Amino acid sequence: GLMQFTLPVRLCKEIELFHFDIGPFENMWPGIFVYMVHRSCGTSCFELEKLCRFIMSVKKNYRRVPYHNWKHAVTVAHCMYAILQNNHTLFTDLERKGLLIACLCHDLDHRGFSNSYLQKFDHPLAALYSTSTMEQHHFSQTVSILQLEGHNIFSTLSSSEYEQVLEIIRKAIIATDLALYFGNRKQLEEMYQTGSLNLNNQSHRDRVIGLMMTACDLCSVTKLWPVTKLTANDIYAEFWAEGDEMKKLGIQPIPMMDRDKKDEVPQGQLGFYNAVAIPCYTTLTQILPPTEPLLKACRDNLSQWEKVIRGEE
Ligand SMILES: O=C(Nc1ccnc(Cl)c1)c1ccc2cc(-c3ccccc3)nn2c1
Ligand SMILES: [Mg+2]
Ligand SMILES: [Zn+2]
């Protein structure tokens, strides 16, 4: 009850900033997450023993893949922490509880393969979940872990509050399917510009939480350049392995996943910043002005990729 988590001075200060990197010491990431739950939600939100047991079972159910790993889970949770702390009064008690957990769990048991590869492989999961295949699995794994003995961090919630938080988590995790992002952002852009956006409309809140989830999930593009550049290596390490597996199924992969086309990576990053990242943080900044630093950092990284193409690095 009177047991706060406290980080070293540099981490205590920089964890508040959007571009914070959680560092290479894996053993500190549980502590960093609990610290973030305590400050963004409260020391009362969760039973500490149950939370710690929940966190360590979530960690165990992330795989040793180059990018879609435990470090990604905690990184995405930190971006959500920064959004919530910069938007104090906008979010309900249940939303602050659910969204940090949603981010920690959003890629549970990821194999480093796209929905697309599962469909072409004819993976069992593609027959169980026809759309948003991996994201329905991530939600299923979250519910599984919540139902383990001593792992029910929501035990103090009423039956209707429990159903509400699990619905926040389900929608937040489904929203991380980038295929759904494009339509969600277009709808949010129209609602904001025609002035019909209403944060008391539950279907509108759902859309806004969806965009927050895309923003947190893509947040590697909002780090300082050296973090962004090195994270790109891990992202493409997965993409190229999927491309290899596409070639094993006798299917030429998209260039993004073809290691023979490494040379086109800089131009591929430009397309991604212009088609996905910048539009994402732009719309997020219009709806939630204090998230502007994410847009600024994204624009800084776009400029760095433009420099790579011009041979200035
Ligand atoms: O980074 C990307 N997607 C992503 C998804 C989820 N999360 C994160 Cl953080 C990032 C991304 C998107 C499109 C694209 C095209 C090419 C590309 C094109 C031609 C040649 C070589 C490569 N690379 N490439 C990378
Ligand atoms: Mg995912
Ligand atoms: Zn993710």
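All residue numbers given for chain A refer to Swiss-Prot; the residues shown span 724-1036 in order.
Header says: X-ray crystallography, 2.0 Å.
Even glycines carry a Cβ here, placed using N, Cα and C.
Under the heading active site, proton donor, Swiss-Prot lists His791, citing similarity to another entry as support. The secondary structure of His791 (active site, proton donor), as reduced to three states from DSSP, is coil rather than helix or strand. Residues near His791 (active site, proton donor) in space but far in sequence (CB under 8 A, at least 6 apart, same chain), listed by position: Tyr785, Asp830, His833, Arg834, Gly835, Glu961.
Sequence annotations record features per position, and here Swiss-Prot assigns 3',5'-cyclic GMP binding site to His791, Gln992.
Following the DSSP three-state reduction, the secondary structure of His829 (divalent metal cation 1 binding site) is coil. Of all Cβ atoms in the protein chains displayed, 28 besides its own lie within 10 Å of the Cβ of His829 (divalent metal cation 1 binding site). Summarising the annotation, Swiss-Prot assigns divalent metal cation 1 binding site to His795, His829, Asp830, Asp940.
Here the residue is the original one, while Swiss-Prot reports the published mutagenesis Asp830 to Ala with the comment Loss of activity and of zinc binding.
Note on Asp830 (mutagenesis position): other Cβ atoms within 10 Å of its Cβ, all shown chains, come to 26. For the published mutagenesis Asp830 to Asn, Swiss-Prot gives the following note: Reduces activity 1000-fold.
Feature annotation from Swiss-Prot assigns divalent metal cation 2 binding site to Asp830; the stated evidence is experimental evidence.
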Sorted by sequence, non-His795, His829, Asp830, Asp940 residues with Cβ within 8 Å of centre, divalent metal cation 1: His791, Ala796, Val799, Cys826, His833, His861, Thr899
Separation of alpha carbons, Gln992 (3',5'-cyclic GMP binding site) and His829 (divalent metal cation 1 binding site) (Å): 24
Alpha-carbon spacing, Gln992 (3',5'-cyclic GMP binding site) to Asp940 (divalent metal cation 1 binding site), which is rounded to whole Å: 16
